[PDB]
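Here is the structure we will look at.
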Amino acid sequence: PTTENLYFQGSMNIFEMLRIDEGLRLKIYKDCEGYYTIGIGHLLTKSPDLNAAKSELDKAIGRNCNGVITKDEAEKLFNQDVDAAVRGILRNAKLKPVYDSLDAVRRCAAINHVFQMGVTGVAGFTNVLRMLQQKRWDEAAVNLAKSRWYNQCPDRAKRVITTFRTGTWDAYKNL
Ligand SMILES: Cc1cc(C(F)(F)F)n[nH]1
C-alpha cells in the first residue's frame, strides 16, 4: 500500500461509511423497500401515505419543509440517527457484549447494521451474534448473506457484510 493508501483508513469512519451505503438525497424518496426516506438514510415512516412522511419530516427538522431539506439539515439528522444507533447498541444487553468484543472497523459495521435494521432486528441474528463474538468472520458473513435485510436490498447491505468479514475498509474504496 502507498502512503496514500495507508491514509485511507483515517478518512473512513461511521459517517463516511453510512454516507456511501445510504447516499444523500435532499428530497423525500422511497428506499429499496418502498419506505419514504430523506437525507442520509433517514426513514421517515413505514406508512405508504406521503402526507405522513411530510408530517414526520417537518417534525424531525422543525420547520415547514414541504418534502425538501438542506445539506446541513440532512447532516444534522444524520448525526442524530447515528447517535441513536450507537446508544441503541450500548444499552442493549445482547448487543453490547458483542459490540464490545469487536475491533474499531467492525464496530462501525455494527452501528451501520443497527442504523439500517433497528436494535431488535439486529439482536435477532442469534447465530451471527455468537459467530462475531467468537471471531468466526467467514461464517458470520455467509449467514448475513442469507438475511432478508441483505437479499431484499443487496446494494445497501453488501459493503457492511464484507466489512464484518474483513474488519477493513476495502469495500468502501474505489467507488
Ligand atoms: C449481527 C450484528 C451484531 C452487531 C453488534 F451490534 F455488534 F452486536 N451488529 N450486527
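The first residue you see is number 1, and the count goes up from there.
The deposited model was determined using X-ray crystallography, 1.7 Å.
Any Cβ shown, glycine's included, is placed from N, Cα and C.
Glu22 (mutagenesis position) is surrounded by 21 other CB atoms, counting those within 10 A of its CB over all protein chains shown. For the recorded site, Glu22 (mutagenesis position), the DSSP three-state label reads helix. Per Swiss-Prot, active site, proton donor/acceptor is recorded for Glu22 (among others).
Taken from Swiss-Prot, the feature active site, proton donor/acceptor applies to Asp31 (among others). Using a 10 Å radius centred on the Cβ of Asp31 (mutagenesis position) and all shown protein chains, the other Cβ atoms total 19.
While the structure shown retains the original residue, Swiss-Prot records the mutagenesis experiment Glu22 to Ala, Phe, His, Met or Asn (Swiss-Prot position 11) with this note: Complete loss of enzymatic activity.
Among the mutagenesis entries in Swiss-Prot is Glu22 to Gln (Swiss-Prot position 11), noted as: Complete loss of activity.
Experimental mutagenesis at this site is recorded by Swiss-Prot as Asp31 to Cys (Swiss-Prot position 20), annotated: Nearly no effet on specific enzymatic activity.
Quoted from Swiss-Prot, the note on the mutagenesis of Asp31 to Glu or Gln (Swiss-Prot position 20) is: Loss of 99% of enzymatic activity.
Counting only same-chain residues at least 6 apart in sequence, those with a Cβ under 8 Å from the Cβ of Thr37 (mutagenesis position) are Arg25, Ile28, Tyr29, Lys30, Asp31, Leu43, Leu44. The note that Swiss-Prot attaches to the published mutagenesis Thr37 to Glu (Swiss-Prot position 26) is: Complete loss of activity at neutral pH; covalently bound substrate.
Among the sequence features in Swiss-Prot, the mutagenesis site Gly41 to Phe (Swiss-Prot position 30) is noted as follows: Almost complete loss of enzymatic activity. The enzyme is destabilized by 1.5 kcal/mol. Other Cβ atoms within 10 Å of the Cβ of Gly41 (mutagenesis position) number 23 in total over all chains.
According to Swiss-Prot, the experimentally introduced change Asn143 to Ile (Swiss-Prot position 132) is described as follows: 5-fold decrease in enzymatic activity. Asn143 (mutagenesis position) has a Cβ environment of 19 other Cβ atoms inside 10 Å.
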C-alpha spacing of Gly41 (mutagenesis position) relative to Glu22 (mutagenesis position), in angstrom: 5
